[PDB]
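Structure first, commentary second.
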Protein chains: 4
Amino acid sequence: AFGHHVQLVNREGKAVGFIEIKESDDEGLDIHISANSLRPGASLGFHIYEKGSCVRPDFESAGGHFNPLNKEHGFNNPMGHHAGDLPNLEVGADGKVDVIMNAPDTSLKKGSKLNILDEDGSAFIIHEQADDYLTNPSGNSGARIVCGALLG
Amino acid sequence: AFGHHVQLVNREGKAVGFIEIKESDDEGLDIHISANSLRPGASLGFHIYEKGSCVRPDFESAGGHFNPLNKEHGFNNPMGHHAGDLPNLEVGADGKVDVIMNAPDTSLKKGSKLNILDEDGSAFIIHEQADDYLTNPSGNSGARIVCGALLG
Amino acid sequence: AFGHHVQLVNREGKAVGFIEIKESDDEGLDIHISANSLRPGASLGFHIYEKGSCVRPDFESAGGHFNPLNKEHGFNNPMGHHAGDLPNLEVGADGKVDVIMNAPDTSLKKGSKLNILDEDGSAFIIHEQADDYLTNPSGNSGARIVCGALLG
Amino acid sequence: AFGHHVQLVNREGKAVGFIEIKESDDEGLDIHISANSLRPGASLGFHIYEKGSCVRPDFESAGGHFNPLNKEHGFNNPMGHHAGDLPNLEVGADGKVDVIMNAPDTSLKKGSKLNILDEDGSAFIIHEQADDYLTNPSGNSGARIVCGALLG
Ligand SMILES: [Cu+2]
Ligand SMILES: [Cu+2]
Ligand SMILES: [Cu+2]
Ligand SMILES: [Cu+2]
Ligand SMILES: [Zn+2]
Ligand SMILES: [Zn+2]
Ligand SMILES: [Zn+2]
Ligand SMILES: [Zn+2]
Ligand SMILES: [Zn+2]
Ligand SMILES: [Zn+2]
Ligand SMILES: [Zn+2]
Ligand SMILES: [Zn+2]
Ligand SMILES: [Zn+2]
Ligand SMILES: [Zn+2]
């Protein structure tokens, strides 16, 4: 079943949705994301970050696209991509995204290099603009505008 | 000799000093930093960022402490220190600073993994408060307040 | 309406955009500046000069930051500032700028001492680096690199 | 007694003579100027500038015909004349000039609004061309080709 429930908040502190995760067969992780209050009909950057910490308004604090394999950013970079690089969100007329994405190169298993429930935890962040799938170190996705932490 | 001159600007895009660089002997790089308009008497964090970009007001734009070898932040971190972690700057009653720091784990020579003059460039950033040499991603140094871009 | 169209050239005489001006409510002058071929990512200084003449290559040729009340240079100078001093321009990764700056101490009205549309005209200039908002004659902005003449 | 000795250099850094100054009787200042390496037979622009600073090649850097009384440039302009406006140099077959000029509207006195030995200092500059005694801001004299600074 889906578990590991994570509340999403915006820069102003508003609850705007949740994520749940499932230990996918197979393999990697299925991510149920169900959010509101987004730019209606935008393409938006979406990634797993390396530190479970969402301090507003900016969320720099903390990190880092999740990158246990030390690669460059981008599905279409020949030197890419990071393990927490996911495909863009496609927001409805509503301002909602309600989908399930696969994250092949992640895990919940302690010990494993692909673990996102490590000591640090990890963060899911929505960006202001699209990931261009190519530029270092975050696809030119702009400001981090929603955040949720999974605690480690 | 020192060269590769970088201008420093604050969050208002005012000129606040400069930086020059020497291919050290020995080793890494020597970084001459001569800055004004700063908090009088402050210790302020100081690091090389992974992209040669300085967009006001808050400089997230862009990146990233420069991290070729994928470690954590901090001189006092066992898992640590990013190749762009430099020691804290000490500001006089003056508002000013004028030192030469050594950055041993950097290079200017094209194609070295430690190369800070890559296609991307690098940025020198001064923070609003002192680094603790330990916490991820930036040592709780706070806001980015001065940025100078090394381009190409 | 914005009117009084001015073409901008570089040190080579190449066209690099334009300028338009609105009698601002309120008040003073609104200044629409749209430019290209500039150093990507740079803060560049930007000032209204006192004569409407742009002779290649260095634009000396004339003058003069526009200084009808005979002050010193600098937003940050207690003995400032010239009527022609404006805030620095920020250039995109693009090499471009496209902004409206407000110039509160200028006028288009014949006879007003703050008149930029006088019998010898005024020039709009971009410099090679950022104004410190302090030093005389021009805030250590470096060479004049782009000029357009407003000829009243 | 002449004193306050200043070394004259050209745009290329060659020593090309000197100026000395006497607290005139009366009034203002007598200026002994003795220069070489100049265009033989030319009538040339010669002025006291408001900042003691001679940066080569161009001497823009710094300022300003010296102007404590907020006047326009030119003996023959009726809105006329800068305190540092002087008569044109008349170069001999030599390429040499060796004269004493009177500057009636200046002074060495530290309490004086006419003081040229102020905090800032003044520059004496020779122009590439003749001053037309009429036009703003420097009488159509062209490039600044020789500069000597009096420090403040
Ligand atoms: Cu991202
Ligand atoms: Cu930092
Ligand atoms: Cu200027
Ligand atoms: Cu002159
Ligand atoms: Zn990434
Ligand atoms: Zn982690
Ligand atoms: Zn670091
Ligand atoms: Zn120094
Ligand atoms: Zn880089
Ligand atoms: Zn100015
Ligand atoms: Zn525009
Ligand atoms: Zn004018
Ligand atoms: Zn004059
Ligand atoms: Zn002075």
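Here chain C follows Swiss-Prot, giving residues 40-191 in order.
Just so you know, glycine gets a Cβ as well, placed from its N, Cα and C.
Taken verbatim from Swiss-Prot:
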type: BINDING; residues: C:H71, C:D137; note: Zn(2+) binding site
type: BINDING; residues: C:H86, C:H166; note: Cu cation binding site
type: MUTAGEN; residues: C:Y88 to H; note: Leads to copper binding and enzyme activity; when associated with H-104
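Structure coloured by features recorded in Swiss-Prot.
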residue: C:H71; record: Zn(2+) binding site; Cβ contacts under 8 Å, 6 or more apart: C:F41, C:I58, C:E59, C:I60, C:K61, C:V138, C:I139
residue: C:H86; record: Cu cation binding site; Cβ contacts under 8 Å, 6 or more apart: C:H104, C:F105, C:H121, C:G123, C:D124, C:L125, C:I164, C:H166, C:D170, C:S177, C:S180
residue: C:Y88; record: mutagenesis position; Cβ contacts under 8 Å, 6 or more apart: C:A101, C:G102, C:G103, C:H104, C:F105, C:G123, C:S161, C:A162, C:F163, C:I164
residue: C:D137; record: Zn(2+) binding site; Cβ contacts under 8 Å, 6 or more apart: C:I72, C:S73, C:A74
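Over all protein chains present, the Cβ of C:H166 (Cu cation binding site) has 23 other Cβ atoms lying within 10 Å. In the three-state DSSP scheme, C:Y88 (mutagenesis position) falls into the strand class. Taking a Cβ cut-off of under 6 Å from any atom of ligand 11, the recorded positions C:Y88, C:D137, C:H166 reduce to C:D137.
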